[PDB]
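Take a look at the structure set out below.
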Amino acid sequence: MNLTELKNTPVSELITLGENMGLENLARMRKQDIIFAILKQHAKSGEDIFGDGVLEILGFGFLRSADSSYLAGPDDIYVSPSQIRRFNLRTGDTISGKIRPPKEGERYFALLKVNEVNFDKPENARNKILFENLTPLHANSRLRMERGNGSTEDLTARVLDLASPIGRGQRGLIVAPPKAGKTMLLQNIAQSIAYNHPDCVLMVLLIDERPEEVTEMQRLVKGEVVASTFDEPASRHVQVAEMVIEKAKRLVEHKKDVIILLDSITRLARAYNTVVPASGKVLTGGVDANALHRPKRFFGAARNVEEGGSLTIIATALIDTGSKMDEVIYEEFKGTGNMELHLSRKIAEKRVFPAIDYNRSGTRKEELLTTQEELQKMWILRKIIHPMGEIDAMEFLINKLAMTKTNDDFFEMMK
Amino acid sequence: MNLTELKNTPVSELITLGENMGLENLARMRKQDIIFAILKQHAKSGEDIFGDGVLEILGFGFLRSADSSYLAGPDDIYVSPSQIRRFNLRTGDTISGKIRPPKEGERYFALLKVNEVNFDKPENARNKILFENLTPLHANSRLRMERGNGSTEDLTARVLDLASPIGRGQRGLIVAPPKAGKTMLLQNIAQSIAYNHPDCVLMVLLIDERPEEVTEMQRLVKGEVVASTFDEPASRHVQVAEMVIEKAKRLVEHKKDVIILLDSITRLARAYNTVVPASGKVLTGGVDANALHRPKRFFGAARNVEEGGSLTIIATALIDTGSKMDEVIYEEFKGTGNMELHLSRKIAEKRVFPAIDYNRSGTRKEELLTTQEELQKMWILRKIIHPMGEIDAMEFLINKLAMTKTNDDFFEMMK
Amino acid sequence: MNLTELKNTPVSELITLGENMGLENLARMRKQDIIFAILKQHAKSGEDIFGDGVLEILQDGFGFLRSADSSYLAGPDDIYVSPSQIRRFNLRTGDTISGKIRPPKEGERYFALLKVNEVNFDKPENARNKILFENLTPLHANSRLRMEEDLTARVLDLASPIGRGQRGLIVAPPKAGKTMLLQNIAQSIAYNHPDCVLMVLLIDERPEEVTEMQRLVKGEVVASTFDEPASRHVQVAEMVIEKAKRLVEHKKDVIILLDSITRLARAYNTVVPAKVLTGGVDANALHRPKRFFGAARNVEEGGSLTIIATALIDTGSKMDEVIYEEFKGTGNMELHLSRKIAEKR
Amino acid sequence: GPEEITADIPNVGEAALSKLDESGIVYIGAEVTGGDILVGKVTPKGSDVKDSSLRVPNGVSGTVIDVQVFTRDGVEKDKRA
Amino acid sequence: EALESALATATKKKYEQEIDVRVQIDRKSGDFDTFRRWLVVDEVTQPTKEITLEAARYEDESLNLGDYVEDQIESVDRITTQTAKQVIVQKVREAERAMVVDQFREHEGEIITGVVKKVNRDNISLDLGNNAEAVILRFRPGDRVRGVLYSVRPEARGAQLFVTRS
Amino acid sequence: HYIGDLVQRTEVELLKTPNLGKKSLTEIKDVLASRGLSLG
């Protein structure tokens, strides 16, 4: 008896099971009302009910579900503050334990006993080192995006590795104007990470995005996809973004490699700028004095932990969107991170993918992820690409990468 | 004796029928009073009275009419909350059944039994999957706006198909300055949809528009034209927009292809910004924080359903109106849609209709609405049109499309 | 028993030490609450408690002793300084006070100061009688602070020799080597002149570079990342210059390694009450960082204050150019870097 | 300050207010007895209003059969009036 | 806090055999709710406001002794404003008293004189005609007392300037 | 069903059962404040 197990079941099985029990007509009823009726009838027998979800502390807290993208629902598990005072739980701690249906006078499921905390025993979670106590360092472990199988999808990952290598805990920005191919590039990164490094928790977070890319992402990648379309206000965009970063931070504290692919750093800045109270001080572009304080907090959270685990955040930026506010947001975020992946619109319109600005790209302290001979080969490649034009460099790169299958054979033939 | 059939008859026939029955002088009485009088006399003999209408739940609700834009009236079909809790009826459900004249102390016709729900069997209407549980789909089916009869009216549709192909479930935006030709362009789209795709449920929602434009649209296109002139307050604009979106969702749940042509997305945004209570926080341009929440969901409701039916909403944006509030609304909703049909004022001043900005126009993911060879021919056409100016592009396009009737002949001559 | 000593101990030792004393379970508790619980239980035994920190006088009259390891942040374990003690010892902002402290009673949230034992790492008798910084005669740089990873320091010495009380501006475009150049300066100062108080004041910087700058040089690195508001950036900048001025009055050689020419100027421009100049800068917004930069001077009676700043030009915004053009006329040393040479590595 | 005839009187019970309506007048036909409340009225001492309601004298009882309300010109009428 | 304490006192005086009623409201639009609380204790003293530990068993006995806030909210007049106004004007005098404390600290550093009001055992009082008051840890009312204050402890219902001589 | 069965047991024994709710416990405490029932 699990909450997520009954929730993933279709409506046909839920209605059929209810009709055999002899209850009210479940056809003209909501899915949550059907499960609520089944859990009540099953609890009257004497059996126990189990549930799970990430805690969202308001004094009381709620265990939001993963299928609802952590949204306030009627079937949320009520977590009294007394339970938060005993185990000292925080926002982001996944609580998987025995639950009970709301009795007379109650409206939410109550937590009777917790069995699993953050996909681990509660005994190991009561004694843990906080994320603020972890000593951060630069990217040490290399996350090679190149799969090595030889498919034409791997071409984007190969160019990315030769331009800006990404490791565990790396924080980069993919600068790209609208209509540049950020969706196909992000899906290629998600597939390359899950295939090469299946141990890294992949989380594709979408904020203020379109519902077309939401169902397209869930049905393409193999992992957890939390999305919040623009149908929700900016307050929900803030809450969903906070629930993901809090869940990610708690997993990193358990020595886990969490990777967040949020293509909404520009929209999240607008989301905080809308929900922030007016202070009477507006900067250039319509940004409040503290509207950028929050997105910089989420952005800077990405770091590499030496004691264990890592938090990787690869976000895409938007430029030349016709609004001066996005330019100020981009300018403040240009000098914030240590990896800028600029994409040229002129090359993108010519159907030349990947349209990556190889000259403007780069990685700070890249010697910690690549060897000495590999760094030299990248330097020789830059000395040949830089004199050629932007379009000429892409045509030169495609013609050279088409001669072989892997980048190792390419570097061996150039020497 | 239906209510809608009796309301469509002229007043001359109603007064004539009232005098033959032997009632009081109906010349100085209201048409609604004549209807209320003849129903009591007709039910006095023993015959039953039947009616219909869309439900508008206030706990109780009424069955409003479509010819009066769902205006609140004292003579409608009262729907008691007992029947609402019995059949689980919601706002937008078309209810048809037997009615009775009100007794002493009542002011509305009571509903006894519902016979037809949403113009379908009640058994198929009670067991259904809600719109919130429908799995979205991409734009697969092509809604070819081209007539093919070689008429000069088809030139607007031919340019639209080459610039922004529209399919089932598409959510586009028609950006145009005032006095550009949005009226004639919308009428041509309404005529092309009703002629090429008669199965689609065409809807025209002209909120806060001129009365002469309202009566002209009803007498020009072949379909339902629900409008709300500027003589009505913003509360009417909210209620009419709510009745339209609720009726549209019920049809999509009934596997119907609804196409809503909206020309008041900016006016509707002002309507919600006017009726929203004072929250205390005002953004740039005099827009409330919760003022853009309602129109963004109405415009975003358009989606393609895999289980059956689709919802297409093509709104028209207004720019360069001299007010900074409309610019903020336009710039906020620009990141929501996936199609921008820009109209150039410089071309409209030269009396070159239609004045469509072919350069800034386009549709993302258009490869799923056109074939491989069709997408390539559109790419070749753009690569030649892009270097030329906006005015020179239209003169080149008009002279080429005028040589033949269909775009297939033009594609064969370019090769 | 010192406050800073307990804040540097690991969490594992604090949990074990607390459980032996017979208190509530410290495993599921914050580090600040553990130290606060230990100090209360240790004070009930009868032992004395000592603390230290840089004084920050509030507007209401009282002040708090900000800790150095917390980057001068208002914490629950701050040492309350009554206004009576400020008027008694003539205390001002920046006076590092170390004395016997006591845990707050029922209803208080800050440690109270009973008796001061040391003022600014010196006897209180030498601090009560002192010459103000405004009375010290300003002079040019006399003593040579030779900076001779060493290749950058050699070029800097041959281009513009930096000495005690120097006021320079390291002008460089984005992606020109400011990170590598600043590390070589910080390493050279801590190695050649370990007696000087090296304070790497970073404002609106990356956290990973902040913890790498702190864990590499041998000195005190008070930094404030972008995670903090502009109001704290202004306060931390004031705490540094006030502490530096007091040390110069105490005959100390302080070297303020400032890297916030643009970040701190935007911070003052953000918190200044609303005169519109070119770039969106108020007329009274650049006066505060001007005295902050101009405070660097050589004192003949004793001590010196050196401030080596790094300018940011060609950042794509005209506001940074006006700030650079205004601060250029104040200093007397500009070290420009070429982007063409930096791109060629 | 003037006095009001509001239906809410300080220091009363539920049974005492049962016979009173939403305005403060006993329903015509109620079985009133001695000691009950007829009309509620408080006078402001300096809110600091004091109880000055009209009650039924001891011993006498009866049934309310008519209630007359006369108000001065200009003053607004109440729901009972 | 003064408003919710006034409503708590008003509800306390309303009931006869029900004491220790509290109410918490910290929102502008959010109305106030009266939730009567009981004292968590393992004894049976004060049976009108005491509760057993078995009520805290739902919380896995997490509620330690000394903190007593948990109960179901119950149903929540213009006459209550009489005692409410008295509490408001009382806290204003306490807030004005704290203002004199701040003004005294700004001009502190001189020996002051005070007049005793009452002779409470181990706690006398002082009088200064500036809406101020001070106490000295262990005279007759009408005599001037010389004492220098050094610290002020947060006494209940408003802090008081503690003066010491030794 | 009768008040005698509930008054025979103390309030502590009644609170150790999941059948009792928050509103029922508050109502029992209010009736016990008058020293009429639920006195152990």
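Residue numbering for chain C follows Swiss-Prot; the residues present correspond to positions 1-148, 155-280, 283-353, in that order.
Just so you know, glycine gets a Cβ as well, placed from its N, Cα and C.
What Swiss-Prot records for this protein:
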DOMAIN    C:48-123  domain 'Rho RNA-BD'
MUTAGEN   C:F62 to L or A  Defective for RNA-binding
MUTAGEN   C:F64 to L or A  Defective for RNA-binding
BINDING   C:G169, C:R170, C:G171, C:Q172, C:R173, C:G174, C:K181, C:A182, C:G183, C:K184, C:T185, C:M186, C:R212  ATP binding site
MUTAGEN   C:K181 to Q  Partial loss of ATPase, helicase and termination activity
MUTAGEN   C:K184 to Q  Improves ATPase and helicase activity but reduced termination activity
MUTAGEN   C:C202 to G or S  Does not affect the kinetics of ATP hydrolysis and inhibition by bicyclomycin
MUTAGEN   C:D265 to N  Loss of ATPase activity, helicase and termination activity
Check the DSSP secondary structure of C:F64 (mutagenesis position), expressed as helix, strand or coil.
strand
Pick from C:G169, C:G171, C:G183: which of these binding-site residues has the biggest number of other Cβ atoms within 10 Å of its Cβ?
C:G171
Separation of alpha carbons, C:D265 (mutagenesis position) and C:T185 (ATP binding site) (Å):
10
Cβ-Cβ under 8 Å from C:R212 (ATP binding site), same chain, 6 or more residues apart: which ones?
C:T231, C:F232
Residue with minimal Cβ packing [other Cβ atoms within 10 Å] among the recorded positions C:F64, C:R173, C:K181, C:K184, C:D265:
C:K181
Under a three-state reduction of DSSP output, how is C:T185 (ATP binding site) classified: helix, strand, or coil?
helix
Chain-internal residues near C:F62 (mutagenesis position), provided their CB is under 8 angstroms and they sit 6+ positions away:
C:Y80, C:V81, C:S82, C:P83, C:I86
Quick one: Cα separation, C:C202 (mutagenesis position) versus C:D265 (mutagenesis position), in Å?
18
Inter-residue Cα distance where the pair is C:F64 (mutagenesis position) and C:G171 (ATP binding site), in Å:
30
Residue from C:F64, C:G169, C:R173, C:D265 whose C-alpha is spatially nearest that of C:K184 (mutagenesis position), among the recorded positions:
C:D265
Which of the recorded positions C:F64, C:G169, C:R173, C:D265 has its Cα nearest to the Cα of C:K181 (mutagenesis position)?
C:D265
Suppose we call a site close when its Cβ is under 8 Å from a Cβ of chain A; which of the recorded positions C:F62, C:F64, C:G169, C:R173, C:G183, C:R212 are close?
C:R212
Across the record's ATP-binding residues C:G169, C:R170, C:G171, C:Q172, C:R173, C:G174, C:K181, C:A182, C:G183, C:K184, C:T185, C:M186, C:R212, the largest CA-CA distance in angstrom?
29
How big is the Cα-to-Cα gap, in Å, between C:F64 (mutagenesis position) and C:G183 (ATP binding site)?
39
Measuring Cα to Cα, how many angstrom lie between C:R173 (ATP binding site) and C:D265 (mutagenesis position)?
13
Pairwise Cα distance for C:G183 (ATP binding site)/C:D265 (mutagenesis position) [Å, integer]:
13
Around C:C202 (mutagenesis position), how many other CB atoms lie within 10 A of its CB?
18
Pop the Cα-Cα gap between C:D265 (mutagenesis position) and C:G169 (ATP binding site) into the table, whole Å please.
18
